[PDB]
Every structure is written in C-alpha cells, then in structure tokens.
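Visitor: Here it is, the structure, as structure tokens.
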There are 2 protein chains.
Amino acid sequence: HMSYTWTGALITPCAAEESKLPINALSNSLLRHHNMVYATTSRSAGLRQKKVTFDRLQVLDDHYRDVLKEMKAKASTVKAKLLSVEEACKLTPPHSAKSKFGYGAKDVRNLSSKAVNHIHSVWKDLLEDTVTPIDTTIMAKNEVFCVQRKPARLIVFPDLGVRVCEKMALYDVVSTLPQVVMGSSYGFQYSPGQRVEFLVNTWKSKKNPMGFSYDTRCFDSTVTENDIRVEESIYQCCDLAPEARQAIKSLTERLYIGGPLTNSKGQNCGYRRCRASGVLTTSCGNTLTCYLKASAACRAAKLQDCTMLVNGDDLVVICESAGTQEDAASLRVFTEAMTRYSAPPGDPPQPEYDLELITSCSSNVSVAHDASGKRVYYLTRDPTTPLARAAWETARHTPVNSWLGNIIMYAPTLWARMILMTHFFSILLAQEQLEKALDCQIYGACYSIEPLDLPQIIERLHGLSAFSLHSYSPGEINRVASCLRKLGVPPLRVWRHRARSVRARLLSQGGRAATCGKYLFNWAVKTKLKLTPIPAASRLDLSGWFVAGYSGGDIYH
Amino acid sequence: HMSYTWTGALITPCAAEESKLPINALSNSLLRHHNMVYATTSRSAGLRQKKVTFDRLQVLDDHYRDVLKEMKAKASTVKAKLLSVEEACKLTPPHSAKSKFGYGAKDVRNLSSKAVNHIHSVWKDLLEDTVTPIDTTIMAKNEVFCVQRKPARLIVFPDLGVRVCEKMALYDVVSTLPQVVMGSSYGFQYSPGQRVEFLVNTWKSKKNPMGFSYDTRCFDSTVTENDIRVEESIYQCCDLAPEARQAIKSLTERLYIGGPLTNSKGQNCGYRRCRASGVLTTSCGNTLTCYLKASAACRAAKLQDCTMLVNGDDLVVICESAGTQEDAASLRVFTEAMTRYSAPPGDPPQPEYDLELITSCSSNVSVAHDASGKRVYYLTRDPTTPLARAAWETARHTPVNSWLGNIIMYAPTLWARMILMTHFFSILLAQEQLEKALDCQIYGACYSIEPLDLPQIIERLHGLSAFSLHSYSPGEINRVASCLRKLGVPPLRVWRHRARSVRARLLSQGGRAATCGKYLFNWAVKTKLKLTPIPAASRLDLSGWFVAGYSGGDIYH
Ligand SMILES: C[C@H]1CC[C@H](c2ccccc2-c2cc(-c3ccccc3)sc2C(=O)O)CC1
Ligand SMILES: C[C@H]1CC[C@H](c2ccccc2-c2cc(-c3ccccc3)sc2C(=O)O)CC1
C-alpha cells in the first residue's frame with residue numbers, strides 16, 4: 001500500500017532556478033546574513049521523493065465510523081450548485097499553469113472560444129468515463145526559507161482544462177460543506193482576529209485548560225484510497241445536480257484516488273496512490289480527513305470536553321487537563337490511535353498549559369496593549385520565514401508577494417509593522433508603485449491587492465487597535481530580537497528613522513498615500529495622531545475572504 | 001554635431017580580403033548560383049563612410065525626462081561588482097585582436113605577467129585621467145550576403161588592454177542592469193522559444209492587438225554625446241564601488257562619447273562623436289537608448305496598453321488597437337517623436353494585425369504542428385543570409401561558424417533542419433570532426449560548441465517539439481522554396497535522401513553521434529521514432545546563455 005511508485009525519471013524544472021539569495025542595492029538595508037537565506041529547487045526533489053514514499057496500513061474501528069456517521073448526517077443538509085464554465089473560468093489565477101492543449105490562464109479568464117470548447121470536452125469525458133486515470137504534472141516548489149536545508153516540496157496537479165472542471169463540480173461544495181460538517185472547528189472561516197477570539201474563548205471555557213497541536217508526518221502521503229473514497233461519500237451526501245454527482249464520482253476515481261505522474265519534459269515519473277497536493281479538494285479533503293481521524297482519536301484517548309480547530313492538516317485541540325502526567329499518557333493514546341488511522345506524527349505532541357505557547361498554522365496567540373492601555377489578544381508567528389522571503393522579494397519579482405500577505409494577516413505584529421511595512425513602502429514609493437495591484441495569497445487563494453488599500457483592509461480585518469499596539473509580551477519581544485540578531489536585521493532605531501521618512505514621503509502625496517502614512521506609521525512619531533475610521537473601508541467588498549481554504553486549489557478571489 | 005569627421009586617410013584591410021564566393025567540391029551540393037553570394041570588403045568603406053556621416057539634432061521634452069526618471073529609479077536598485085583581472089581575462093575570446101603593446105588574447109587568457117601588468121597600467125591610467133580620448137581602430141567588416149551589393153559595415157574598437165578594463169568596470173553592470181530597468185521588455189533575457197512565448201502572450205493579452213517594428217536608420221550614428229552621458233548617468237544610479245564609478249566615468253569621457261579613429265596601418269582616419277560599434281557597452285547602451293526614446297515616443301503618440309520588446313537598436317511594439325485609421329496616425333506621431341530624439345527611421349513603420357507579419361531581429365513568429373498535431377509557435381527568419389553564409393563556410397574556415405549559431409537559434413525551422421543540419425553533419429562525418437569544438441555567436445557573445453552536443457542544446461532551448469515539427473505555414477513554405485530557387489539550392493527529395501544517409505552513418509557510430517542521427521534526422525524517415533528526453537541535457541550548464549546581449553563586446557563563454 002505504497003503512497004508512490006517511481007520510474008527513476010527526474011522531477012524537472014520549467015525555467016531557470018536560483019537557490020542562493022539574489023542581492024541588489026536594497027538587500028543589506030533588510031538583512032546582512034545572506035548565506036542563511038535559500039530557495040528550494042528541483043535539485044533536491046529526489047530527497048523529497050524518498051520522504052513522501054512509504055507503506056500505509058489502516059485499521060478502522062467504531063470511534064472512526066461513529067464520527068463519520070455524524071459528519072455525513074451534517075453533510076446531508078448541504079445543497080451545492082454546479083458552476084457554469086464561465087463562472088469557473090473567472091476563478092482561475094491569471095498566472096495559472098497553461099494547458100497542454102494550446103491555451104493558457106489568460107485565455108481561460110477571457111472566456112476564449114478555444115479554452116471554453118476544450119473545457120466542455122473535458123467535462124463530457126468526465127461524465128462518460130469514470131475509470132481512466134487522469135494525467136498529472138509533478139513539479140518541485142520553489143520556496144524560500146532560513147537555514148536550520150529542507151528539500152523542495154512537491155506539487156501534483158492535473159491539466160488546466162481539468163482544473164476548470166473541478167471548480168464547476170466542486171467549488172460550491174468545498175466552499176460550503178466544511179463549515180457545515182465541522183462547525184466552529186473549521187479554521188478557514190475565521191480571519192486572524194476571529195481565530196484569536198475562538199482560541200481565547202475556548203481556553204477560558206475550560207476549568208483547567210490543556211492544549212496541544214498535532215503534526216502528522218507528510219499528511220498528504222498518509223491519505224489512503226479509503227480516505228479519499230470516504231471524502232467522496234461525504235460530498236455525495238450533499239443535495240447535488242445529477243451531472244455534479246457524476247463529475248464528482250469520476251474525479252474521485254480518475255484523479256483524487258491516484259494517477260500517473262509526468263514531469264515538465266513529458267516523461268513518466270511514477271504513480272500516486274495518495275492525496276494530490278495540487279487539486280481543488282486538497283484543502284477540504286485534508287481538513288475533513290484530519291477532523292475525522294482526530295475526533296475519533298480524541299474518543300479513543302478519552303479526552304474530556306474537547307474543542308478542536310482544524311485547517312487542512314493543521315490541528316489544535318484544547319481540552320480539560322487531568323494533570324501533567326495523565327495528559328502526557330492521553331496524548332500517547334491519541335497518537336497511537338492517529339497512527340492506526342494512518343496519520344503518524346512527525347514531532348510527538350506536547351501538552352501546553354499557556355495559550356501563548358501553542359503553535360498552530362505556524363501561529364500563536366499573543367497579547368499587547370492598545371492606545372488606551374487595554375489588553376489586546378492578536379495573532380503572531382515566528383518572523384524568520386516571513387523575513388527570509390521578504391529578503392528574496394527585495395531583489396526579485398515573484399508570482400506571490402509573501403510580504404503583502406504577511407502584512408495583511410499579521411498587521412498588528414511588532415515585526416510586520418516595524419519591518420515589513422517600513423521596508424516595502426520605502427521600495428514602492430521610490431518606484432512610484434504604490435497604485436500597482438500585486439498578487440498575494442490568503443488561505444491558499446490568490447488576491448490582487450493595491451498596497452494603497454492596506455489601511456482600509458487592516459482596519460476591516462483587525463480594527464483600529466492594529467495601528468496603536470505597543471507593550472508587547474516578553475516572549476514576543478525576545479523572539480523578534482533573537483530573529484533580528486540571527487538574520488542580521490537592523491535594530492529598532494533604524495526602522496523608526498526609516499518609518500518617519502516613509503511616513504513623511506507618503507503624507508505629502510495626499511489621498512490614499514497620506515492615509516498609508518497616517519495610519520501605518522503612527523507608531524513612529526512622538527506626537528501620535530487621533531486614528532479614526534476610514535470612510536473608504538466601508539466600500540471594500542471583503543466577501544469571499546475567510547470563508548474556506550484553497551491551498552493547491554488554483555483559486556483567484 | 002556631426003557623427004564623424006574624416007581626414008581622407010583610407011579604411012585599410014588587416015589581411016587579404018576575398019569578395020567572390022570560394023568554391024570547393026562541396027559547394028554545388030548546397031548552392032549553384034555562386035555569383036549571387038559575395039563578401040563585403042574595405043573597397044566599399046568609402047560608401048559606408050558617406051552613409052554613417054550626418055548632423056544630429058536633438059530636442060528633448062518632458063516625456064523623455066519622465067521616462068528617464070523612471071529608468072533611473074529602477075537602476076538605483078542595482079548592485080554591481082567589479083570583476084577581478086582574472087575574471088575579465090577569462091571572458092576574453094581566444095582569437096580576440098592582439099594588443100598593440102606586445103601581447104595577445106592567449107597571453108590575457110593565461111594571466112601572463114606582461115598582459116596582467118599592461119592591464120594594471122591601463123586601469124591605473126583610467127583612474128588617474130578622465131579626459132584623454134582613447135585611441136580606436138576602425139576596420140571594414142568582411143560579411144557575406146546574397147545580392148539584392150551593400151557596402152561593408154564598420155567596426156570601431158579600443159586596444160585589448162582597454163577591453164579587459166571595460167569588463168572589470170562594466171561586465172556585471174551590462175549583464176544585470178538592462179533586465180532591472182526594462183523588465184520583460186529586455187529582449188536578450190529570452191531564448192528564441194521564450195521570445196516567441198513572450199510575443200504570443202503579449203499579442204493575446206490585448207483585446208484588439210496591433211503591432212509594429214521600428215527601424216532606425218544607422219542607429220550607432222544617431223547616438224549623440226547627450227545619449228552616451230545619459231547612459232552613464234543610468235550606470236551611475238547603481239550601487240557601485242567608488243573605483244568602478246571612476247573607471248565608468250573615465251571610459252565614458254575618453255572612449256564611449258567619442259575619440260580618434262586609426263586605420264590598420266596606424267594613420268589617423270578621423271574622429272567619432274557617436275556610438276562605437278566594438279565596445280562592451282554597445283549592446284546595453286543601444287538597448288537603453290532605444291528603449292528610452294521609444295517609450296517616450298509611445299507616450300507622445302498616445303499608444304494604449306504598450307508592450308515593447310527591445311534588443312539593441314531592434315524594437316517591437318504591441319499595443320491596444322484604437323482602430324485602423326487611429327493606429328496609422330499614432331505611428332506617424334511616434335516616428336516624428338523618434339526623429340526629434342535623433343532616431344529617424346530607415347523604412348517607415350507599418351501597423352500589423354497579424355503577429356506572423358511583424359519582422360524584428362530579422363525574425364518573425366510562425367506556426368507549425370508537432371507529432372500530436374498541436375499548433376506550435378516558433379521563431380524563423382528569411383533563410384537567404386544564413387544560406388549564403390553557409391555556402392561561404394562550406395569552402396572556407398571562418399572565425400565564427402554562422403551555420404552552427406543558426407542551427408542553435410533556428411533549430412525548429414524547416415530550412416535549418418532540412419538544409420543546415422543535413423549539409424554540415426555530412427561534412428563533419430566525412431572529416432571525422434563531429435567531436436571538434438567550433439566557435440559560434442549567440443546574442444553577440446562567443447561560445448565554443450561541439451556539434452555532437454546539438455540534440456541536448458536544442459532540447460533545452462526549444463523542447464522536443466523542435467525534432468517533430470511539420471505542416472509549416474504556406475507563407476513559410478513559399479519563402480523557403482523561393483529562397484531555394486533564388487540561390488539554386490537543391491529540392492526536398494535531395495535533402496531528404498541525404499538526411500537518411502547522414503542519419504544512417506551517425507546511428508552506427510553509437511553514443512552522442514547516434515543521438516544526433518536519431519533526434520536531428522527523425523523527420524527524414526517513414527517510420528518515425530518516438531523521441532524522449534536525453535539524460536545529458538539535464539547536466540548541460542546553459543548559465544549565461546540568454547542573460548544579456550554583447551554584440552561587439554568581445555565576450556567569450
Ligand atoms: C511597530 C512599533 C510598535 C511599538 C514599538 C515601541 C514603541 C515605543 C517603545 C518601545 C516599542 C517596542 C519596541 C520593541 C522591540 C522589541 C524587540 C525588537 C525591536 C523592538 S517592543 C516595544 C513595545 O512596546 O513593546 C515600536 C515599533
Ligand atoms: C525538416 C523537414 C520537416 C518536415 C518536412 C516534410 C515532411 C513530410 C511531408 C512534407 C514536409 C514539408 C516539406 C516542405 C517543403 C516546402 C518547400 C521546400 C522544401 C520542403 S514543407 C513541409 C511541411 O510539412 O510543412 C520535410 C523536411
């Protein structure tokens with residue numbers, strides 16, 4: 001029951017790949033320790049192949065089937081619509097991988113006759129054939145990290161025409177079903193602020209709280225054919241059009257369960273019998289399967305008054321403590337049950353008794369103080385990876401601007417405000433690119449965002465307090481200082497000085513730019529301004545933001 | 001403000017010049033119409049002198065300074081390094097013109113004491129003196145053409161010690177800055193396949209596309225002292241070592257802006273006040289200046305959603321059509337603006353509504369079909385000049401093998417595959433010279449290439465489809481057939497017969513030679529082999545191949 005079989009053919013690149021941090025005139029103003037930053041390339045794909053390849057055994061008991069029956073009962077309340085070819089075309093990112101059949105992402109977006117006709121023929125083939133494995137491309141992802149080197153992650157995706165078909169059959173399912181099936185436990189329905197609110201309230205709701213995060217080792221490779229057929233049975237509980245039922249069955253049999261792996265050069269690399277990392281259902285399938293196995297493992301471990309929070313393969317549980325020793329025994333039982341279900345751990349879970357020490361979705365809750373001095377809970381994370389990626393983005397234009405997604409998601413943080421806002425607004429001003437729309441990712445979906453809209457986006461997502469936070473926690477301050485020293489990032493005095501300069505440059509431009517100066521950089525001045533609601537913030541259509549997860553899902557807005 | 005002043009001394013040859021096509025026993029197998037092929041010589045240098053000599057007037061408006069301000073802001077993000085003497089020496093072509101100071105290109109390449117000491121003294125002189133015009137040699141280039149006769153082009157170059165110094169000061173600048181300043185518009189960052197992909201993707205991104213190429217008459221002579229000082233100001237925006245700033249200032253003042261012209265015999269020919277065709281900055285300087293004048297002219301003409309593509313003096317513009325009549329008027333304004341900027345046209349530009357009809361870098365996009373029957377865009381050109389040069393190279397060993405550069409650059413074409421590959425592999429087989437490295441030029445830089453490495457080189461540059469193209473366009477077929485009748489080149493049946501013979505000979509040798517037979521000549525057999533990726537192609541280091549243009553730049557890779 002191997003996750004993969006391989007032919008020995010290489011996972012090849014599409015274009016020239018760089019691994020060493022590129023340097024320009026701006027790099028040193030951010031980070032001095034260049035040798036610590038690297039990008040993964042196809043060269044290390046061979047090592048990832050080794051890591052993702054293993055036998056899966058699955059032993060399913062009554063706790064598993066009981067949870068599954070409950071999930072199916074909730075899924076039966078969902079009604080989902082079939083999207084038209086045109087609606088599905090409009091969800092395609094403009095830089096999405098081109099079809100092998102003579103059309104690209106812009107052709108799909110423009111509803112070009114060639115693309116639309118090819119999609120209709122893929123759709124007809126899905127309804128008529130429910131057996132033939134669909135071809136997929138396997139690529140090494142090019143991602144930036146800080147040392148201590150990891151091999152490249154792999155992306156497995158079907159052709160562009162198939163991806164539009166997945167959206168037609170399943171977009172509405174994957175956007176609606178998880179919140180119905182999992183309720184308050186579905187993490188992707190929350191903005192960072194709402195996630196913090198749910199974690200704090202959950203923690204406070206326990207008499208003696210204990211929390212832990214569970215890291216499954218290579219979650220996608222642990223997903224078996226059973227798990228994928230179980231996910232299909234959940235989707236099939238929905239009230240669906242007969243064409244959607246047929247397309248979902250066909251996509252499950254031909255694509256979701258497994259299929260051949262083709263490199264960028266057209267050679268056969270092997271065969272997948274686990275979750276594809278680049279399909280529409282990657283996020284929803286992972287969340288449901290992680291929730292199903294974890295809920296059943298919570299029952300096997302006899303965890304008391306359990307609240308789970310699930311985002312794909314990322315899981316956090318907050319429950320009633322039975323004291324340190326018994327909590328450790330309970331987590332070993334939880335782990336044994338997850339292993340029997342084919343979700344063994346990477347790092348073994350550790351019980352935590354301080355909410356701030358729980359890391360989930362590489363994030364944690366922390367506390368600061370607003371202008372009035374009130375305690376404010378907010379979401380933060382270790383700044384290492386965001387700062388390493390920012391260094392790369394300082395010297396190279398990338399398809400996804402992580403700095404922009406990071407400011408959006410982590411706007412109240414000491415590091416996003418002091419460093420990211422200051423560094424990138426300085427660059428945008430100098431190039432007169434404040435008004436240029438940039439791509440970024442939020443919960444895996446792609447958004448085109450104008451940096452001038454940032455104050456309004458931040459106010460809508462985090463509130464006005466995000467522009468006034470101070471008196472950060474000692475743990476947070478220590479982590480940020482430690483990261484600046486490790487990467488060779490300049491100290492506060494330098495960032496405060498650059499921020500006053502950036503603020504001054506923005507203020508004189510007036511309009512939206514002055515608003516960026518006034519709101520984003522109020523922390524940098526001696527005589528702070530009275531920050532009041534921005535009128536334009538009401539007009540922003542933020543619907544579709546924080547509804548569901550789409551990592552690997554090829555979704556645009 | 002004359003481009004040149006002349007004393008009356010003649011532009012003299014360096015060696016024996018042949019004008020008539022040399023004939024050997026192999027000539028007739030390629031071309032029967034011998035009298036149609038000729039090489040230019042110093043005998044026509046006086047005609048070229050008259051063509052290149054004219055007054056330049058320049059009127060610089062707000063659009064020009066607005067574009068220059070933007071280019072400078074992007075140039076300010078560049079960090080460039082000085083090359084060491086050894087790094088600069090290794091970039092010198094082994095057959096590069098010897099120094100008048102008792103050392104040659106091999107002495108430079110070998111880091112010889114005499115060469116290194118003379119280079120150090122030239123470097124010190126550049127730092128100490130920023131006024132004295134640097135001496136240059138003027139020569140009439142010996143180039144092969146097909147009649148309908150052009151006068152010889154002129155090459156102006158400083159001494160070998162100076163050329164090494166230009167590399168130290170400017171190699172990193174000229175290789176990095178253009179792509180930063182011009183982004184996707186910098187043509188030399190693309191392989192032929194990438195150039196076609198950029199042109200088709202640009203053409204498809206417009207609702208109603210319109211395109212044109214712009215031909216400046218004698219571009220080098222149109223370049224003024226202002227243009228050259230403006231290029232220097234762009235280079236000076238970089239983050240540079242102060243020693244590099246001084247050497248760049250010195251080279252601009254003493255060489256780039258102008259200087260005395262000396263013939264091969266040591267006589268003063270005159271004085272240049274325009275672009276030197278044989279300096280390191282010729283390509284980068286022409287590209288920046290053409291991009292600057294054209295971007296400013298696009299604004300004066302009110303061209304909508306402009307995408308430019310620039311390679312030295314060669315320019316392509318693709319924009320949003322405003323209707324036929326508006327498009328033609330817009331081109332007239334564009335021309336008037338280019339003229340005011342001292343870049344008047346040779347041929348008046350013409351609006352095109354078919355991508356295939358746009359000719360730029362003497363090339364055009366065309367379409368054929370791969371083995372599957374899929375439409376494939378590829379770069380082609382009129383084969384007259386490539387075939388005339390191939391005839392010359394059949395009877396004479398030349399410093400640059402144009403047949404080889406043409407197979408590399410135009411590998412998917414009907415003419416390079418049927419004629420060039422067949423003819424030259426037949427010659428190499430008969431002489432057992434398949435393994436012998438030959439010099440060719442790619443974007444002006446010199447490369448030593450083994451013909452046995454062609455299948456891997458072609459696969460990497462063009463993909464496997466290059467070995468399977470068929471169903472060429474009627475426009476392409478008739479242009480190739482018309483060229484064969486003009487030159488008296490044998491028909492398809494002859495080339496196909498010869499290719500089966502060449503293919504059979506290669507296959508029997510095994511190894512790299514059989515790969516050549518199998519991939520290059522698969523079009524020649526009835527029962528075609530299904531071609532698959534070559535393992536040696538992955539191991540091929542093609543770094544520095546499609547990074548920048550170096551025409552006249554004395555660069556070796
Ligand atoms: C974004 C802004 C928020 C307020 C902050 C600020 C304003 C005035 C006085 C102190 C600070 C401040 C600086 C910190 C720091 C810790 C480790 C590394 C670098 C800085 S932590 C901190 C705080 O309030 O908790 C200054 C930066
Ligand atoms: C290199 C190879 C590519 C396939 C090609 C080929 C194979 C089988 C049948 C026809 C051809 C072929 C020959 C052409 C030609 C037109 C004018 C002058 C000379 C030839 S054009 C052409 C085509 O497919 O478009 C034959 C040569």
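Residue 1 is the first one shown; counting continues down the chain.
Looks like X-ray crystallography, 2.0 Å, at least that's what the header says.
Every residue gets a Cβ built from N, Cα and C, even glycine.
In case it helps, Swiss-Prot gives these features for our protein:
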type	residues	note
DOMAIN	B:209-327	domain 'RdRp catalytic'
MUTAGEN	B:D215 to C, G or N (Swiss-Prot position 2639)	Complete loss of RdRp activity
BINDING	B:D215, B:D313, B:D314	Mg(2+) 2 binding site
MUTAGEN	B:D220 to G or N (Swiss-Prot position 2644)	Complete loss of RdRp activity
MUTAGEN	B:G278 to D, L or R (Swiss-Prot position 2702)	Complete loss of RdRp activity
MUTAGEN	B:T282 to C (Swiss-Prot position 2706)	Almost complete loss of RdRp activity
MUTAGEN	B:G312 to A or C (Swiss-Prot position 2736)	Almost complete loss of RdRp activity
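Could you tell me the structural context for the features on the list?
Guide: Every protein chain shown contributes to the tally, and the Cβ of B:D215 (mutagenesis position) ends up with 15 other Cβ atoms within 10 Å.
In the three-state DSSP classification, B:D314 (Mg(2+) 2 binding site) falls within a strand. All protein chains included, B:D314 (Mg(2+) 2 binding site) registers 22 other Cβ atoms within 10 Å of its own Cβ.
Long-range C-beta contacts of B:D220 (mutagenesis position), restricted to its own chain and to partners at least six residues apart, with a cutoff below 8 Å, comprise B:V52, B:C274, B:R275, B:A276, B:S277, B:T282, B:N286, B:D313.
In the three-state DSSP classification, B:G278 (mutagenesis position) falls within coil. With a cut-off of 8 Å between CB atoms and residues at least 6 apart in sequence, the same chain places B:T136, B:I155, B:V156, B:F157, B:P158, B:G552, B:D554 near B:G278 (mutagenesis position), listed in sequence order.
The Cβ of B:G312 (mutagenesis position) has B:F219, B:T282, B:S283, B:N286, B:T287, B:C290, B:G549, B:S551 as same-chain neighbours under 8 Å, each 6 or more residues away in sequence.
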Visitor: So the entry has no coordinates for 5 residues flanked by B:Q148 and B:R149. How far apart are their C-alpha atoms in Å?
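Guide: Across the gap, the Cα atoms of B:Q148 and B:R149 sit 6 Å apart.
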Visitor: Measuring Cα to Cα, how many Å separate B:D215 (mutagenesis position) from B:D314 (Mg(2+) 2 binding site)?
Guide: 7
Visitor: How does the domain 'RdRp catalytic' (B:209-327) divide up by DSSP, counting helix, then strand, then coil residues?
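Guide: Across the domain 'RdRp catalytic' (B:209-327), the residues distribute as 54 helix, 32 strand, 33 coil.
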Visitor: Beyond B:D215, B:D313, B:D314, what residues of that chain have CB atoms within 8 A of the centre of the Mg(2+) 2 site's CB atoms?
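Guide: What remains near the Cβ centre is B:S213, B:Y214, B:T216, B:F219, B:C290, B:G312, B:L315, B:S360.
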Visitor: Count the Cβ atoms, other than its own, that fall within 10 Å of the Cβ of B:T282 (mutagenesis position), considering every protein chain shown.
Guide: 26
